[PDB]
Amino acid sequence: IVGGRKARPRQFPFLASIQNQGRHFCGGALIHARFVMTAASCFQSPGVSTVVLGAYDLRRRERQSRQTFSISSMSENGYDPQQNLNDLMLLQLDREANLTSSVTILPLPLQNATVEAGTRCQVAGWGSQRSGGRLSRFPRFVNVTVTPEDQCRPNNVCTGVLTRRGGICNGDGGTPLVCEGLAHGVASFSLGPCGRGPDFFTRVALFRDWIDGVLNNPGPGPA
Ligand SMILES: *[C@@H]1O[C@H](CO)[C@@H](O)[C@H](O)[C@H]1NC(C)=O
Ligand SMILES: *[C@@H]1O[C@H](CO)[C@@H](O)[C@H](O)[C@H]1NC(C)=O
């Protein structure tokens, strides 16, 4: 996260940390006790990662706070790598997370809901503060603004900071964009230097139904 402030413990309790060999590579959100919503793009270079909930300081063990999980199944709906279309993915946890003061669910918008340009949102994560720089051990967050459609693409929700540098950076992939208390976006990509803008998030409301379907039909799938 660029241009942000350090978060307090349990300030974004729905946040997730996707790690590989203990190395954080993407963020995500708990949207249901058994699933975490993230970015399909996070999965290119698979499920031999872990999902960490309730973390704060990436360097500590915070045993009394964290819950760790394996990924039983991955669900994508038309992800297109080439264009980065439909960059959204659902991970099913090996087991049901427990809901504590440090681990909660972030609600979803209704199918097709919209957010207008100029709307104020928040984004948090452990990503770096500079292109190719080092991750942040504490989560950080920044106030962002929804841009005009013309600045974005239909599949996404785009944002910017009134200020200078602000936005997502390395490690912020799949982290959620939260507007009016709901997960309106999933961090996808951004062009050029972190902080420049605008930032591209998958438009969550377009997938509500498909998501519900997944939630309602759990289980690895065809074999
Ligand atoms: C959402 O919008 C699409 C395209 O505008 C439409 O075809 C579909 O009927 C809509 N779904 C509902 C739940 O409004
Ligand atoms: C976010 O916005 C609120 C409301 O304007 C503000 O008072 C607060 O300082 C901001 N925090 C940062 C991290 O932008």
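Shown for chain A, in order and in Swiss-Prot numbering: 27-71, 74-251.
Quick check of the header: X-ray crystallography, 2.3 Å.
Cβ coordinates come from backbone N, Cα and C, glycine included.
While the structure shown retains the original residue, Swiss-Prot records the mutagenesis experiment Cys52 to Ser with this note: Loss of antibiotic activity. Here Swiss-Prot notes a mutagenesis experiment, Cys68 to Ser, with the remark: Loss of antibiotic activity.
Around the Cβ of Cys52 (mutagenesis position), the same chain contributes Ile44, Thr64, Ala65, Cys68, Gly199, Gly201, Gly202, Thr203, each under 8 angstroms and 6 or more positions distant in sequence. Two residues, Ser71 and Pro74, bracket 2 residues absent from the model, and the distance between their Cα atoms is 7 angstrom.
In the three-state DSSP scheme, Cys68 (mutagenesis position) is classed as helix.
Other C-beta atoms found within 10 angstroms of the C-beta of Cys68 (mutagenesis position) number 23, with every protein chain shown included.
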